[PDB]
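S.K.: Below: one structure in structure tokens.
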Amino acid sequence: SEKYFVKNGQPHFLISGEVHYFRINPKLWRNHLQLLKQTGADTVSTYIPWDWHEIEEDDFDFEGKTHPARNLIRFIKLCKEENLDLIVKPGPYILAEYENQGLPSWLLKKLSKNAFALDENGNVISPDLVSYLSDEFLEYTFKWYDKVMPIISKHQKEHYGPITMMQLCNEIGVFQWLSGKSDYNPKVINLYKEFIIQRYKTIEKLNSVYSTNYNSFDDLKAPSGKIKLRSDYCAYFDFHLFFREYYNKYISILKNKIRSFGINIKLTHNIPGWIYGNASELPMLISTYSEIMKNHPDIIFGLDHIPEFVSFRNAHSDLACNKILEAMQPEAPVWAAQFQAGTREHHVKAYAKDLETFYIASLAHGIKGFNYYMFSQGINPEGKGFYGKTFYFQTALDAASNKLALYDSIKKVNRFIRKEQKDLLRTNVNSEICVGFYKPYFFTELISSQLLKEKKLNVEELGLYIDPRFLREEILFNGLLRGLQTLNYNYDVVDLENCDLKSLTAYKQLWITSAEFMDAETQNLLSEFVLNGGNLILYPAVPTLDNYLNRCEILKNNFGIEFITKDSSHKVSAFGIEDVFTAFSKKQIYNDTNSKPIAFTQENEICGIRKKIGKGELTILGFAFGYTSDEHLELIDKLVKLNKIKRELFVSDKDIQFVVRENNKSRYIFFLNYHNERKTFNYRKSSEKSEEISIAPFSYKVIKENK
Amino acid sequence: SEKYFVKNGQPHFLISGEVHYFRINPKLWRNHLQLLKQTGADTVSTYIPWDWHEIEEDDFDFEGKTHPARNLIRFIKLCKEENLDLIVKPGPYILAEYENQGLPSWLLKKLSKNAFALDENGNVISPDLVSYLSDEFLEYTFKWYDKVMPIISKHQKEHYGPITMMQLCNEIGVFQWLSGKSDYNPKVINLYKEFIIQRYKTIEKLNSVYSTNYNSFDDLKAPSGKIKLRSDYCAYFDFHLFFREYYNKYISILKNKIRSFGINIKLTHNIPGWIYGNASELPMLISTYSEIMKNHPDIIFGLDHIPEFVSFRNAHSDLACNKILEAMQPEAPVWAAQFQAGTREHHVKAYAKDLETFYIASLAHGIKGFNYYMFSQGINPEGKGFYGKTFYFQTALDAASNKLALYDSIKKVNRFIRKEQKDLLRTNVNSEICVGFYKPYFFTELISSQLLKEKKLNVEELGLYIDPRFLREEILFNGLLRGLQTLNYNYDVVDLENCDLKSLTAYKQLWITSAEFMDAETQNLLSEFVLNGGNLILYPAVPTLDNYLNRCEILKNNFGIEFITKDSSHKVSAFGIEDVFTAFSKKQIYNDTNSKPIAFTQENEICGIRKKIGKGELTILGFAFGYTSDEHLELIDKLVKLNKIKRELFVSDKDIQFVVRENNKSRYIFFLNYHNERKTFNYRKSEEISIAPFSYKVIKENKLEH
Ligand SMILES: OC[C@H]1O[C@@H](O[C@@H]2[C@@H](O)[C@H](O)[C@@H](CO)O[C@H]2O)[C@H](O)[C@@H](O)[C@@H]1O
Ligand SMILES: [Ca+2]
Ligand SMILES: [Ca+2]
Ligand SMILES: [Ca+2]
Ligand SMILES: [Ca+2]
């Protein structure tokens, strides 16, 4: 059952608003807090910028002695007086469109070149981009923590202060992503060499996996440049594995330091990945936290949602992100550390009537808490803005604390949440579909991404044809997940790593989007799933290689599949649907042994089959489709109906999205119109005269039923 | 002064709908045409696919002998019976999501390897991609023309047929754009060599310009791979010039063959470039047609507008494109050969209420005619779709001629246009701002584009810091042009090539977005402009190089400018605006003798000046800004107000966009709400109105005689 925040042994919907004390006239701090409280928010959230408080090396001001807005201590006391809990975020990085991402100018001037993140040629990637594990960086970070952490410790909830949560640093790795370049600092390269020796033990074992001919570990260099050989792909794959251990070591060092101050509050981190109003790359960024989330059950990750608009063009991003966070972090609530309010960019408008729908859609899509970012506009003091004087536009409050149009939208959404939170937080959706999350397909931020400058991964040079980024973006994120949401079929996402078979068994169908490679553990898990009675849908490929592109045919043999890869027209027929456009000329052509052929190439060769195996069912399609045609939705619909899965409602307009959330007491129907059309429609429960609804463009309705 | 289509000696708003007979049940051809006519549309437009009609080599069906939807003759007859003019588009390429882009399968099977576009290794780029000047391709094209062109000729309006216009081929060069790959067919490379020999005359002259080390023209190889040296940049620059001449040679061969059949109707071509609902790349595609537009005053280019949605996210794209086409094609009306109706992509919705506002915005932004693409949905016959069974979604009519939501929107907009066309077509905007179009910055489709994944141009490798695509997309298209439209300042665009000094004197300001390179002819033109009394705004660089990156400091010397390039904070102050975020660390720091400093680095070095030169005024900014902050709109506004330029209206809500269009007698005020907010505002000349989200209002004002 559901994960949710709890206050006083009852479900609590975390409603926070971001208010930057350092960007607001301190004579107006109280008015901002009062107006936030009056929306029904229970929490306020702020960065504590290292640059703002360590005004010169070893010169600290938290009391407003050198600038009134340096009076952190007073802001904390005002939070307590106005009955708001406080989330504090002291960095060292805050980003936050603050000069030098929040690092002091004096620090970046003073640090040696080996404090910085370095490219393949030894050059500084960016004058504000440190190497996370630089000894110099960590020494200064610790001296900053020595001053700000005693203040945070004294003002924690357990000492009757307002502070309930603290974020460690900010969006770890967001610059290795954005800058479009990875850190070849020698501290990093030496840690990588240690990681490889620990992983492989002998150069002979490494040479056997990579198919390389090194005489010693001293001959192994950090991979750089384009992947041309499978041995380059192997080296980069382990480099990805290493960076996940690297970020875990960084956050582990910050956490150990923080705990030494008697800070026992909840620790948080925040997930980047939205850009241009979609989040198809966020799954790659959350995959960079795989080792933190396994090692730190006490650090809760939240999402940084930046939709910019709310339409069918991005409707699927927030649900797919909320589902993937749940998959990687199943023991904590799904929540947004930064939940768009106003816009960071003047030229990229944020309409109250878009964001209001986003807020309701987020509830439909399972969000359990959020921090409106930004609730309050700021004015950068003293030239501190990265890109201009004003921080955010079209917020709930302007910097002067005037109510703007979003204020009433947030009050309306908060009112509904506070009325309903006791039941709403306990509601589930009935998912009969599970979609597999295979993390290794996402481990490409060094070699293949939307932000990366040079494409380093070209699978055709490795004798492959299914690119893992193309598969996870277009076949999974924009394809299957977009398709299921559009068709109003509930799905859950499961992390396949150390996945318990007992968790998969509750679903009517398990859907796996597969490349030509998949590890032995996952091939074995899916084999057992089907033999024991599971129903598996697998496309576009039966894998035949492992994560190092060495032979592994476990699943192919356990399923009694024979296939050859042949070129044909992109168009196939599947389940009687003609002219299904597929992504590749190459297809898997299956022997029809003990199977029903259900998809055919233009030469009528078999490119999909259905089989019974043990107590289970297998459907394999040897071709790739996402959602770029109507035939693709017809095909997803056909596949779902193979196990007689039904939608919760009959709705007369197929372009209306709904979510039914229920517990024992209560049912919530969320209707979402992601289209620029006033829609009049009727619906009824699949279970047992119809109700008529009119919905405005880009709008929502919520119906509560008492059961 | 305005350019517009004419019918019966009066202004005529060309309203066409695209209806693909080859994709529609012939029993329903008359129904589609009657419903199109009933919207007030006057013209219908279609491809005539070569693959569809030459069913096997030298076997032609135009009469539905082998499939009823091959009855082209009957469709043409129906157009006439239903009182519609017809636009025909017989290729040879049609694209149109048709298998093999409209070329016959039997042709692609039969052609020799030397008929195909080849990569630098001599490998076929794509089995459906021919070399445009292949002898074998033009031979088979001519044999297609020998059968379809006598039918088109017989059905011209001249012979009380319906045919009024014909498109030659389709988006010439589009495949080099989409792939980032040039045709290295030896026949193309031979024509390139001839182009280079013709241009430079001797290997010594080419070596002096390129700084190459060739002993003869025999050493010369077509450029390929990344640009590492200034000499590679030179070679690639001329390779782009060559492709513009090559496309002109191709369309000239088609044109002359067409004219040989007594076809005297108006000839057209079409311009692509919209990507994900914005058009910042479309100017690059306009630039590929520079030589066609110079040499064929009688071929009318129309735009392929694909906005997908209508909001502030893309509001500036259509105006910037319409203005640039006007600059390049001043003697023809700006029109949309493909004007979005429905969506090519099922997952990319096209809402009737969005497109209705796009159609009215298009009128505000000077469009004189359009062809709804697609008015009618199609079903691909017997697997001949590139993609699935269906061609377009959310159209005016489905393939079965069912009316869809867009139908009533088109009928409403068409009623307005017909009511107003006689006056509306003769209106212009009063532009006091002129923005220079310098085509060489756009000549990059083989080395730097939004569609080219692996960038071949990296200007830092050449000792430069201002990339021409960054300049033209972010500083010009999404920056200055977006800013002026947002601020409701009218602008015009002028082609700086062979530009008449007398045309520039009409304007109060000329804005030049300059890289470190600019040819001598443009440097001299801008020198004379200011010296004779013009007011020039120039940023982010005084250029010091020509198009071949050789020294050329004519403008710098004529204006008494001296500068050092120095690194500083991205933020500057300009005209007392603090914290103006600029694109580059590197800025020009100007000597201020005989000058007024008006912009400063964080350390107070002078990165902008104003000065008097002869009778005119110069404003130089040594930094790059587009529109990514409110300070950028503040800076554009202050720059415009240096020469006392005023908006036509005071409108109380700054986020309402307006366009005042007038002639001697008539004024139209177009109000455009690109925002998801009901807005109430008032207006007066330099009075109270409510506009729905993503909507519009048009007010008419009669002008009083004096
Ligand atoms: O949309 C891409 C990502 O953008 C980040 O915003 C950064 C901002 O944090 C930073 O202060 C400025 C200046 O360096 O650059 C922006 O691009 C967001 O934090 C991410 O959530 C987002 O995915
Ligand atoms: Ca001090
Ligand atoms: Ca030389
Ligand atoms: Ca005009
Ligand atoms: Ca001077």
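Along the chain as shown, residues are numbered 1 onward.
So how was this one determined? The header says X-ray crystallography, 1.8 Å.
Backbone N, Cα and C atoms are what each Cβ position is placed from, and that goes for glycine too.
As listed in Swiss-Prot for this protein:
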type: MUTAGEN; residues: B:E171 to Q (Swiss-Prot position 176); note: Retains less than 0.4% of activity with sophorose as a donor and pNP-alpha-glucose as an acceptor
type: BINDING; residues: B:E171, B:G273, B:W274, B:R344; note: beta-D-glucose 1 binding site
type: ACT_SITE; residues: B:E171; note: active site, proton donor/acceptor
type: BINDING; residues: B:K353, B:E356, B:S695, B:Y696; note: beta-D-glucose 2 binding site
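For each listed feature, how buried is it and what is near it?
M.R.: Cβ neighbour count for B:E171 (mutagenesis position): 23 (other Cβ atoms within 10 Å of its Cβ, all protein chains included). Under the DSSP three-state reduction, B:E171 (mutagenesis position) is assigned to coil, being neither helix nor strand.
Counted within 10 Å of its Cβ, the other Cβ atoms near B:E356 (beta-D-glucose 2 binding site) come to 22, all protein chains included. According to DSSP, B:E356 (beta-D-glucose 2 binding site) sits within a helical segment.
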S.K.: For a quick check of understanding: given the listed beta-D-glucose 1-binding residues B:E171, B:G273, B:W274, B:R344, what is the maximum Cα-Cα distance in angstrom, as an integer?
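M.R.: Pairwise Cα check on B:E171, B:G273, B:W274, B:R344 gives a maximum of 17 Å.
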S.K.: For B:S695 (beta-D-glucose 2 binding site), which DSSP three-state class applies?
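M.R.: Strand, per DSSP.
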S.K.: If you count Cβ atoms within 10 Å of the Cβ of B:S695 (beta-D-glucose 2 binding site), leaving out that atom itself, what do you get?
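M.R.: Looking across every protein chain shown, the total is 19.
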S.K.: Please list residues from the chain of B:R344 (beta-D-glucose 1 binding site) whose Cβ is under 8 angstroms from its Cβ, counting only those at least six apart in sequence.
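M.R.: Spatial neighbours, sequence-distant, of B:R344 (beta-D-glucose 1 binding site): B:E97, B:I306, B:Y392.
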S.K.: Near chain A: which of the recorded positions B:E171, B:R344, B:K353, B:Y696 have their Cβ closer than 8 Å to one of its Cβ atoms?
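M.R.: Of B:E171, B:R344, B:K353, B:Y696, the entries that lie near chain A are B:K353.
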S.K.: Rank aside, I only need the closest one: which of the binding-site residues B:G273, B:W274, B:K353, B:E356, B:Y696 has its C-alpha nearest to that of B:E171 (mutagenesis position)?
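M.R.: Answer for the nearest of the binding-site residues: B:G273.
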S.K.: Cα-Cα, whole number of Å: B:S695 (beta-D-glucose 2 binding site) versus B:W274 (beta-D-glucose 1 binding site)?
M.R.: 22
S.K.: Around the beta-D-glucose 1 site formed by B:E171, B:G273, B:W274, B:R344, which additional residues qualify by having Cβ within 8 Å of the site's Cβ center?
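M.R.: In sequence order, the nearby non-listed residues are B:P272, B:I275, B:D304, B:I306, B:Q338.
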S.K.: Hey, how far is B:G273 (beta-D-glucose 1 binding site) from B:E356 (beta-D-glucose 2 binding site), Cα to Cα, in Å?
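M.R.: Roughly 22 Å, rounded to the nearest whole number.
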S.K.: Centre the Cβ atoms of B:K353, B:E356, B:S695, B:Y696, go out 8 Å, and tell me which other residues of that chain have a Cβ in range of the beta-D-glucose 2 site.
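M.R.: Those within range, site residues removed, are B:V310, B:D354, B:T357, B:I360, B:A692, B:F694.
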S.K.: For B:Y696 (beta-D-glucose 2 binding site), just count the other CB atoms lying within 10 A of its CB, please.
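M.R.: For B:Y696 (beta-D-glucose 2 binding site), the count of other Cβ atoms within 10 Å is 21.
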S.K.: Reported as an integer number of Å, what is the Cα distance between B:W274 (beta-D-glucose 1 binding site) and B:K353 (beta-D-glucose 2 binding site)?
M.R.: 20
S.K.: For B:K353 (beta-D-glucose 2 binding site), which residues in the same chain are close in space, meaning a Cβ under 8 Å from its Cβ, but six or more apart along the sequence?
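M.R.: Listed in sequence order: B:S409, B:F694, B:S695.
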